Amino acid sequence: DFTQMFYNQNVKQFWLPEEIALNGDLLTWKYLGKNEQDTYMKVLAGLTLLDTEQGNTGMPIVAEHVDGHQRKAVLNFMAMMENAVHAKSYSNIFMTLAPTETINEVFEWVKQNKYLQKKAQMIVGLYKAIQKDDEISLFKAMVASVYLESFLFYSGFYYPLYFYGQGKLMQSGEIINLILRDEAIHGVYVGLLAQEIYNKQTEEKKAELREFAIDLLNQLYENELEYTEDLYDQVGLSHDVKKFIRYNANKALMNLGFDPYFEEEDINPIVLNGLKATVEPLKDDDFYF
Amino acid sequence: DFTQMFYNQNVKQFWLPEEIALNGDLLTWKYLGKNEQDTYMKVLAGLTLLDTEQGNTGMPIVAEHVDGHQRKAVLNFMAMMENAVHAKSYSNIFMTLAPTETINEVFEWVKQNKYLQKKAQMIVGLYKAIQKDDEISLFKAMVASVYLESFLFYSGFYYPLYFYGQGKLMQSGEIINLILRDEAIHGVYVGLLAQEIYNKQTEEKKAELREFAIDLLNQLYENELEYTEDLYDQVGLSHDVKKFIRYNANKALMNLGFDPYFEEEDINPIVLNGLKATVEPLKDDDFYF
Amino acid sequence: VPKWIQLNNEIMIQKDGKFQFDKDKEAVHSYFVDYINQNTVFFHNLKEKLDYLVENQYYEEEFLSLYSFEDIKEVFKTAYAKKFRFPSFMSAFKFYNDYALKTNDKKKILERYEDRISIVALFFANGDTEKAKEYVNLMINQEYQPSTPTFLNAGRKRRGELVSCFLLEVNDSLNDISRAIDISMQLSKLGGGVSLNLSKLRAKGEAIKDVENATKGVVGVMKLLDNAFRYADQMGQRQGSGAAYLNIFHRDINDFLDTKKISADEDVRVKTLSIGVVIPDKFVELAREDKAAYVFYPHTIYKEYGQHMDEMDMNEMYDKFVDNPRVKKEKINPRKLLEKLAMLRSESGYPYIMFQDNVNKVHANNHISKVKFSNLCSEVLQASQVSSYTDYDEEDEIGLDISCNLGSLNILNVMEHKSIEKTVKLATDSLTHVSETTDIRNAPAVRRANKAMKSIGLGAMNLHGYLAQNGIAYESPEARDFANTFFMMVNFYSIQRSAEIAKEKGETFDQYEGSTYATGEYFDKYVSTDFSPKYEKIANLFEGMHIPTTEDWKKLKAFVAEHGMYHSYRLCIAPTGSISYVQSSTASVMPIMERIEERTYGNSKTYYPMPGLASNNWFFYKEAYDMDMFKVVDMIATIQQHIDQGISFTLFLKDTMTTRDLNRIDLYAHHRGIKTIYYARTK
Amino acid sequence: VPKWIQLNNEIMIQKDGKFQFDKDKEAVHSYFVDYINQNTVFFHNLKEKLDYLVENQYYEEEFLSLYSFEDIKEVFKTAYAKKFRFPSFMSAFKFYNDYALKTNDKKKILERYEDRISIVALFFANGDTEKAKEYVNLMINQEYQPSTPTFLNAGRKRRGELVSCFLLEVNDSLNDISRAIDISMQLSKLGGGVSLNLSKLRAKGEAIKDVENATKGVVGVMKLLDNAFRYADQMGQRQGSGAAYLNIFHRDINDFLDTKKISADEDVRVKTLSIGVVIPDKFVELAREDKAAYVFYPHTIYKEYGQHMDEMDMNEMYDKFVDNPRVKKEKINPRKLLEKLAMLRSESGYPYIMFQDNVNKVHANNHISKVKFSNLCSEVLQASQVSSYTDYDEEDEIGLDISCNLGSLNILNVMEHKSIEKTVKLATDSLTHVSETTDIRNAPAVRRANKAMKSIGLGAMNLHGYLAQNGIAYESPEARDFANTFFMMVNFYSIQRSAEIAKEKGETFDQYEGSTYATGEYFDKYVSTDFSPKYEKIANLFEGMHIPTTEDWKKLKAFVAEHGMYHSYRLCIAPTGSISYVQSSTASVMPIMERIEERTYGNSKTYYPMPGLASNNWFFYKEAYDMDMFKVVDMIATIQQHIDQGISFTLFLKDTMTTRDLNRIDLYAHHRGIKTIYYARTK
Ligand SMILES: Cc1cn([C@H]2C[C@H](O)[C@@H](COP(=O)(O)OP(=O)(O)OP(=O)(O)O)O2)c(=O)[nH]c1=O
Ligand SMILES: Nc1nc2c(ncn2[C@H]2C[C@H](O)[C@@H](COP(=O)(O)OP(=O)(O)O)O2)c(=O)[nH]1
Ligand SMILES: Nc1nc2c(ncn2[C@H]2C[C@H](O)[C@@H](COP(=O)(O)OP(=O)(O)O)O2)c(=O)[nH]1
Ligand SMILES: [Mg+2]
Ligand SMILES: [Mg+2]
Ligand SMILES: [Mn+2]
Ligand SMILES: [Mn+2]
Ligand SMILES: [Mn+2]
Ligand SMILES: [Mn+2]
């Protein structure tokens, strides 16, 4: 009921890194404090590292196990955006803002970081556990994918959106907004594929899959809180970032056809500013009664 | 030495079938004989099948086994083109020119056609035989992919090109030329990756790999002859198409770094004829004259 | 999570194999005691409250000055003497969220249910204390519910119009089209839904003063009206809603229908403009015999005959149109058009179907005009005359544009009080007052027709609730027997009250003398047929209540002949969307869609069982989708024979039913005398 | 292939290293003797031709009845005595495809060039035979060219209006917005281009009768107007063209500009509506100082001060608005807004830029009103007073909506004939007659302002053609010297003719006594500064033609003070799009875009060399893209000082120049006194 519509929306959102000139960001970058520059670098590396997993494994593995030519095509398109567009865009932002040696060090740090690794490996673990012709394991991986696309990225997206909403780092913020817009539709689409599997299950199996999804969400959420304090306490933003994580967790759940887990909260206004039944002919005698 | 330039070429060649309006072909299509329309539909259906498998299976699986994020980005982009752009374009052509029943019938015809099933069996079999960290199985699949890109498509491409060259079906022909332009660069790129693996081998191993490549080519060739006769005898063109596929077989071999295998012949000359403003901030001195 | 929200959510928690229906009384009690009594502004005396409301621009001093404060105090005493309690949480929630007067910052509550009812009654009575007390008793007993505009806005300084349904005729001219856009925006600004007749507009590819093939047709006007309604969005509060009606014999009928397709182009699709199709009996006859039909270019017909195509009887004039070489037409397949209509209704619920000859064969004012189209809710069926809006310097020729005042009897409360006559007459008086006090300064035809026709719409609701709470199935013949008797009584007493008002004021409606009321042709079926119940169970429902007989109808006919009739139109059954919750009633005469209504307000989900739902009457509350649509058609046609205007008839369809099934339902509705079909709702 | 277009394509075949320019003479000769004379209806005598045209609704009988047929015959002899020959194929092709009268089936040709000119002259003269002969001599010599509406429709029965530029002021009300939509559709139906001022409309998020955040802003009205212009498209042959103007200090300025962005959504973007931005000197000063500017909510200013924001002086009230707490304002960066304007003009050519203080520091009728917006062609700059369209029952307060009749002098032919005075006076008389015979009966303010102001627009064309054919570079100081002298003389003789008309008719334009003509301040630079050519080369161009001195200007000032002026505005330089081909002239006073212009008509490709282009003047015909826009600004500002209205000033930009270069050109135009900037055309 939905793949051709998503095909259309995906291909009409096509874009390339070269379209946004990045050099003018140096005019606001130079005015940020060390903690602001440090947080931005670390957040950016976090997003880059997670998105690489999605391009190399997450999207291609789902495309491999999903049946249907049109679904495979949409999924291929999404994998292309991760590897050919998003990955180049993140690299471009980095090369503009930091010298080569600084980029290498930030990636070394974020690669060793406990909270980034915990979530990255949890997601990758579920992708590696998909078994041929087993729709339960596929569903679990789709849940992981939706959580990455619609939830885990957002502790990171917060900061570029925060600057973007203030008139700072506008070129890289525009790029991030385009990336985020792609991840949103990726999350919704994979969510619909997961609901299709979920709806084929018994009531007991459904309850079991719901417990899986909520348990996974809880593990990721508790690690996100730690990840958040680790990055954002030094710039005083953690309270507001936490509200943004919960709001996006609720969107991820709704993508999977589940109820929101967290109470509704208002979001930081600066970040907000950044953000046919069946045709049958009449065969006569239907006009007579 | 080459991936970056292929990356740039692939992304700059990006297109969608919807860019080309097809209603202009309606009359030249109406005017073709029943035999001509039948061959044309079947030819494009055979192409659709090849691109379906190249997009679903061939390109993603090669991407999985090839090392390097940039090489993977190129291969992922090529995969997307196969199933999200190329395979879909044929349906755009079908939906314009043919009634639903004729479309349904031709897709049923691909499923039961023995030559089309044999060529798919052979090519996809080699893709699915790739073993992780086994460069020889990968080479064999890359040879198969080059043969699909640079040889097997051409029994199909002949007919749209033959019409384009006579000023007939020129909108459909424009789509086909764009597809052909893509496959030419896809065949070169995969050819270069295959040569990388071949060049690592002992002379004895190389001799075996040439045997594999030539045996496979001959087996595919013999099947393609029967396919060509089956499609083209009713339009009187089988001998001409055979010359064309031999020509392109030599190009496939060359893409693999091998000498031409078939003698040169004169190809139908008809088929040969078938082939924002920069934003700069205002200065203070700009306001005084 | 609020305590009342938790209590309301315990209904679905099944205890001992049954829903906890009694939790809704606890839910509403908790809602009141914890939120309403806390957020209700209280004053030491009623005088202080009234002074605060008038001086702070909440009320109108004009209508309150008509009474001494003692009379207003006694009216408020009468309202609070009933000690009215909302039976369900949803009733109180809907009232205090939609109709209760709030502070300018929407923080506190000024009006309780009794205060709102007292103010509405004092506005209705217009200076009469006993009449105001009678209105208070009628509304606090919930026998009569004024429409959402009247109930919400009566006696308010910053109020919209008390009328929300308007029907405009659009003439075939740029001046008239621009005036139609202006009037549509002005009426949508007031908060009213606007229906436009586009049948007079010439089709696409017609000549404009010797320039052939220059007209964009009705779809260009449709786009203009859609943007006009989008702009006039009621001060950004509620989305502007409008309707467009086209005759099925109009040439642009296929383009008219293509505006609602899901695949429609953005230069063709209209979003905020509902569409209704008018179908004469000629089209149904052509489709029945599978003869190829013709759609006509209206301007050619106007040039040939001097009359608009929709102003002429298609049954007699269709052959003359077809045989006239100077009339331009295109062949269509009427059966294919019917199938396209059914497909569109399955996909989107559109268009509304108005059976032109079903309306006009019983229309009492055919001398004034035939009924050519309906309103946005497909129940208003009145004669209209197109206005000739000329150039700016010239004088316009003002016609009649339809606008009627809505009110609903609560069938359950009227039946339990044995007060059909009194409730009907008081509702007629209140609707008459609303009609007289309505003056619209930017729709001259609407104002002229309101002053001349004096048409009102008195509807009914809680039919399914009353039947299910009395152990009667909606599709049962006994239900149709009750509907027949009840609505015959309603029609009798509405005609009697209208004639009494005409006698009191010495005036009838304009062009009454040509109506079937004046000639007595209206009363033929009433002086010839007896409409008493044919079932002992139904006849017991009317115990203690005099059912009008044939002799009573003859006396009423003589009274109407002697004294005339004040209202051209009296009865129309509107959907009654949101006022049904406040009245604890099922919507209109339609059957219930769901037994228990699941809705989400804010971040909390709410549950609304149908009024009177329990274990004993669970299966009498049969859902509309589970029902046989033929029997629902039979019920509505039984009611329709006593309603002078139309009834909002929604089709409730299953997902498994075909296009042929929807077409069969439409054709059986046409066969049974159904005037309009509102919506195709699919489960 | 046609023989004439085959000959016309031999121009590009370079023989001996040169373009074969003489082929166009053979091309037009073949065009005539193979298409035109064959397809021309020829009558035995002129009497039969005139009777045939009058009887079959081709001409108007009223204007032809003021002359005896001997006089009409004499006029036609005068037209044919010249034996005019089109010098190029494009001239004749454009005339016989756009302006020549054709039969009702568009099959044959009824009017030649002489016939059309004679009919236009007899229409202008209004019964005078000698005046008709004078007009015939003026137009057959191609010294003066009536605008496309006048030249196309003069004397035709089934015709549009002779005026195609209309300017409407929209008041901040729904009644006024509806009337603006209606009037826009009425004027687009007549074939005219309509410009609307949207500055008085309150911004998005303003209150509509004490409910806040209710107004949709100017973008909703923009969508309404865009659909109104799409509807009134006149068969779609020439779709409805509208322009919207907004003051840069309006709060909706960013949303107003976002309607032209390529990435704009379908619910915001307008396609048929051009946009212009009115920039007071205050905004340029704020951007120059890099200070923080403020855009304002118009309704707050109107409530606080009782006047609309655009009716007040921003250079004196901006600080008061900022300091006023009851005025709502939004902080913006003026330099960022300027950069956005430059980017939007680079990517789409929009908005039009009006420098309000440049217009009003020399505006002669500031007592009536200040100029607040321009027309669709961005050259009409006249005082307007907004109308107050009230409810239907109430009387409307009719203001002044701008409209002027266009007409162009051919600088080359006027200078060749040494007839600046006679051509200017005769053109003024013809434009006065067109103004007097224009009667718009559906735009009350346009009617009232046409009767009261009596404004005309007398433009010029072939400036670059005349300079290039006289060996003068467009950017050269000699070209600006010639333009200064020529347009000073044109202004002198237009003022003299206006004063003579006022003396003869005994009436001046409404509120003339408050104008600068009456006070004599208008003539200060003319009685103080001599405008005789400063170069001997230019002075020889005016040899044999008297150049008014300071004494002549003093005498004219006394004459105007003692007799008054008939026209409030007289001179405006329009683009003159298609009549430039017929007159074999370069478009307006702007430089040429291409030396040889290549066009495709149907399936035929044809080339148009610039008039008089050869090898001896190839490099004097410098393309507009290759020249410095600063020197073009200097030329237009030199011309603008003698033009009371504006000049349609197109900016010709290369791909290499950035948005900073466009902003620099705009700021230099503002510095040099440029009133309006029309288009940012990029090659
Ligand atoms: C009615 C209406 C008005 N408007 C805007 C457009 C007008 O410029 C502006 C004025 O509307 P008005 O027609 O003047 O409304 P009003 O007179 O009742 O309000 P006020 O007392 O403030 O004058 O409101 C909308 O945006 N949408 C609407 O639906
Ligand atoms: N006191 C009071 N009465 C209110 C208010 N809103 C409605 N009423 C009704 C309740 C009574 O029926 C009626 C008179 O109330 P009152 O003025 O207190 O009267 P009384 O009992 O002192 O004579 O007004 C209100 O806010 N305060
Ligand atoms: N005969 C004729 N003359 C035309 C026509 N259209 C324009 N004219 C012009 C040509 C002459 O200048 C003028 C008089 O032409 P005429 O009526 O033939 O007169 P005459 O040649 O007998 O003096 O009218 C036309 O169709 N026929
Ligand atoms: Mg008309
Ligand atoms: Mg107002
Ligand atoms: Mn990504
Ligand atoms: Mn993604
Ligand atoms: Mn391909
Ligand atoms: Mn390929």
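Residues 6-688, in that order, are what chain D shows, numbered as in Swiss-Prot.
This entry, so its header tells us, was determined using electron microscopy, 3.1 Å.
Every residue, even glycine, has its Cβ placed from backbone N, Cα and C.
If you look up Swiss-Prot, you'll see D:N380 (among others) marked as active site, proton acceptor. Using a 10 Å radius centred on the Cβ of D:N380 (active site, proton acceptor) and all shown protein chains, the other Cβ atoms total 32.
Listed in sequence order, D:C170, D:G198, D:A579, D:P580, D:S653, D:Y683 are the same-chain residues at least 6 apart in sequence whose CB falls under 8 Å from the CB of D:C382 (active site, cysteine radical intermediate). Residues or ranges marked as active site, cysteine radical intermediate by Swiss-Prot: D:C382.
The active site, proton acceptor annotation in Swiss-Prot covers D:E384 (among others) and is backed by similarity to another entry. Around the Cβ of D:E384 (active site, proton acceptor), 27 further Cβ atoms fall within 10 Å across all displayed protein chains.
Feature annotation from Swiss-Prot assigns substrate binding site to D:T153, D:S169, D:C170, D:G198, D:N380, D:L381, D:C382, D:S383, D:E384, D:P580, D:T581, D:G582, D:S583, D:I584; the stated evidence is similarity to another entry.
One mutagenesis experiment catalogued in Swiss-Prot, D:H255 to Y, is accompanied by this note: In ts-A 73; temperature-sensitive lethal mutation. Around the Cβ of D:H255 (mutagenesis position), the same chain contributes D:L203, D:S204, D:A208, D:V223, D:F261, D:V300, D:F301, D:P303, D:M314, each under 8 angstroms and 6 or more positions distant in sequence.
Neighbour density at the Cβ, taken as the number of other Cβ atoms within 10 Å, is lowest among the binding-site residues D:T153, D:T581, D:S583 for D:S583. DSSP assigns D:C170 (substrate binding site) to a strand segment in the three-state reduction. Packing around D:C170 (substrate binding site) is summarised by its Cβ count: 26 other Cβ atoms lie within 10 angstroms of its Cβ, all protein chains included.
Residue pairs drawn from D:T153, D:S169, D:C170, D:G198, D:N380, D:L381, D:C382, D:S383, D:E384, D:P580, D:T581, D:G582, D:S583, D:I584, the listed substrate binders, are separated by up to 19 Å at the Cα level. In the three-state DSSP reading, D:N380 (active site, proton acceptor) counts as coil. Under DSSP, D:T153 (substrate binding site) is assigned to a helix (H, G or I) in the three-state scheme. In the three-state DSSP scheme, D:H255 (mutagenesis position) falls into the strand class. Rounded to a whole value, the Cα-Cα separation of D:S583 (substrate binding site) and D:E384 (active site, proton acceptor) is 17 Å. In the three-state DSSP scheme, D:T581 (substrate binding site) falls into the coil class.
Counting in whole angstrom, D:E384 (active site, proton acceptor) lies 16 from D:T153 (substrate binding site) by their C-alpha atoms.
If you take the Cα of D:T153 (substrate binding site) and the Cα of D:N380 (active site, proton acceptor), they are about 16 angstrom apart, rounded to a whole number. D:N380 (active site, proton acceptor) sits 14 Å from D:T581 (substrate binding site), taking the C-alpha atoms as the reference points.
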